[PDB]
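Structure record follows, encoded as structure tokens.
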Amino acid sequence: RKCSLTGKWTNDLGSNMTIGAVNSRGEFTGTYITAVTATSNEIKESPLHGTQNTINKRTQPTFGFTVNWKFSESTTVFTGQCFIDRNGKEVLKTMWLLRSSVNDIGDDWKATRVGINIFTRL
Amino acid sequence: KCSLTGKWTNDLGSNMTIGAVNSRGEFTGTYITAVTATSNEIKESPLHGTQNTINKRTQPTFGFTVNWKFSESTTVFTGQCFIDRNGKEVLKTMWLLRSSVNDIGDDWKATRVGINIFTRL
Amino acid sequence: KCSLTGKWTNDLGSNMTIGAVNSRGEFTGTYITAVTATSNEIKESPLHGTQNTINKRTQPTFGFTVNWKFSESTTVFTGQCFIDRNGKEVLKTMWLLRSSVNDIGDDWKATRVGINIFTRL
Amino acid sequence: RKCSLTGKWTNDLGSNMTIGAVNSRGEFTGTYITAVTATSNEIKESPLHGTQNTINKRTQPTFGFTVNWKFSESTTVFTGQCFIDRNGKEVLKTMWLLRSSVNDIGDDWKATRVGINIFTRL
Ligand SMILES: O=C(O)CCCC[C@@H]1SC[C@H]2[C@@H]1NC(=O)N2C(=O)OCc1ccccc1
Ligand SMILES: O=C(O)CCCC[C@@H]1SC[C@H]2[C@@H]1NC(=O)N2C(=O)OCc1ccccc1
Ligand SMILES: O=C(O)CCCC[C@@H]1SC[C@H]2[C@@H]1NC(=O)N2C(=O)OCc1ccccc1
Ligand SMILES: O=C(O)CCCC[C@@H]1SC[C@H]2[C@@H]1NC(=O)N2C(=O)OCc1ccccc1
Ligand SMILES: *[C@@H]1O[C@H](CO)[C@@H](O)[C@H](O)[C@H]1NC(C)=O
Ligand SMILES: *[C@@H]1O[C@H](CO)[C@@H](O)[C@H](O)[C@H]1NC(C)=O
Ligand SMILES: *[C@@H]1O[C@H](CO)[C@@H](O)[C@H](O)[C@H]1NC(C)=O
Ligand SMILES: *[C@@H]1O[C@H](CO)[C@@H](O)[C@H](O)[C@H]1NC(C)=O
């Protein structure tokens, strides 16, 4: 199969994201609803934007996107690869950086968390 | 007041441009890297991202994705735009560079991480 | 009561042993990886690290370094030991694999990052 | 020159660390005094332990170490390479993960920060 980004996905936390169509330059838009937050705020649905790499028209492309959170001053980016898994299902295997806002450039050292996120189609 | 729009460089000698940021915090840009993990000839590549506009912070967070035109890889960057008394700006960012692998059993080795600090041209 | 001492495995089928932990929180262990970024034959390698004992938490953080015997690389792991209802343990860790580069100009590409979840074997 | 880990180092935060002799199995011990913390706690000098890789006895070895902080429940690991810089000085280029203690497994996702640290002698 070719692995496509377009569709509704979910992860183990129960966070969901929807990615729209991917255009000829590899650009896509979507929305992300996170299950969990580092804020003390009400979570809202937040937009994301990114690109899939189309060099050599790989069936399992890499891609990246940015989630522009609407209830926090933070930003997360994700990057990964759209695989066909051993069981034939599409899966997105990604890593992320969550950048918090700090007040002072001397506090920049602690502003970035890292992690993984694995998505399956919902 | 710290704006991402401009031409930027880092110590590695890579440059990036970022254009205007629209009311939804979106922007497009270009990135010309001085270095590569590929043995391919480097080409200028496009980037796209967003600046966070919650509470209209003067030192906003942001992220963008670089869609490399000479490899199968993708890099994302996230960071913050810092600006001092004299209006001098610095973007402090961290990145993940995702390589393509052929088999999902090699996924574990596919992601590099590092920092990039940009200043204006 | 989440203890690191034991034999552990991950989904790649790598295994690790960790022996007794000191009153100083030091431990020694071994790692036999299922996968390598090198083209060399894998060999069992030693590891050394510490568990944090502050407030003697039941679910302590810890870190350790694996000194690979078949490559010029080093990997460090850091995480937390979680234990459930039935006394079932899982170590959730993240790791940086540092490759050797010959020239300092190539340092930017030398560090890979990932996760590893271990269960008792 | 061969790049040696043993000695007293500092970074741009003003954090200092002292590494002792490296033994024949590549092991070393030291102490770390951080300038900053992500906690609301009082900082104290803390021990570190790690190893240098001695495969092919490279003059610029990789290494890793763990700082077992004595004033928080956190752990940081650092890994990197001891280079001789273009100017002939020793420099340790490292990256780190700082693992915070979370109370529950559901919150694991947010417990790891990442960053760089570059050290120079004295
Ligand atoms: O707090 C803010 O400032 C804004 C909101 C940030 C939400 C973060 S983005 C990374 C993480 C969180 N949500 C999510 O789905 N993540 C994620 O890592 O999911 C994958 C996962 C699955 C199972 C277990 C752990 C992580
Ligand atoms: O090879 C591929 O597959 C595609 C090309 C990947 C290019 C990588 S993206 C991160 C790194 C490299 N270029 C660059 O400017 N980076 C960077 O880290 O420079 C940042 C820097 C900032 C401040 C000081 C020193 C270096
Ligand atoms: O090549 C070298 O230079 C020296 C050897 C490096 C081995 C690396 S250390 C991190 C990674 C690899 N082995 C392992 O068990 N890891 C690991 O990530 O396992 C966790 C895992 C579990 C399921 C799926 C993917 C990863
Ligand atoms: O808080 C806790 O939970 C326990 C203590 C953690 C101390 C952290 S470990 C990584 C970081 C901090 N200190 C330090 O020297 N680091 C560091 O990154 O310094 C390098 C640096 C130099 C200049 C600018 C930014 C970073
Ligand atoms: C994910 O979508 C599923 C099914 O539609 C829903 O039950 C779940 O609550 C959603 N997660 C969030 C964070 O909204
Ligand atoms: C960045 O711009 C400078 C000055 O214009 C130029 O000399 C340098 O070659 C550019 N860097 C790259 C990687 O093209
Ligand atoms: C892990 O241990 C099992 C035996 O328990 C063994 O079959 C497997 O080969 C080990 N993995 C490696 C990489 O040695
Ligand atoms: C670093 O060492 C210097 C003495 O050379 C000292 O002034 C400074 O406060 C030390 N840093 C810390 C965090 O104690």
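Chain A residue numbers are taken from Swiss-Prot; in order, the displayed residues are 26-147.
Note: Cβ is positioned from N, Cα and C throughout, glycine not excepted.
A:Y57 (biotin binding site) falls within a strand when secondary structure is assigned with DSSP. Feature annotation from Swiss-Prot assigns biotin binding site to A:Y57.
Cβ neighbour count for A:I58 (variant position) (all protein chains, 10 Å cutoff from its Cβ): 14. According to Swiss-Prot, the natural variant A:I58 to T carries the following note: In about 50% of the molecules.
In sequence order, A:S40, A:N41, A:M42, A:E70, A:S71, A:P72, A:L73, A:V92 are the residues near A:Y57 (biotin binding site), counting only same-chain partners six or more apart with C-beta under 8 A.
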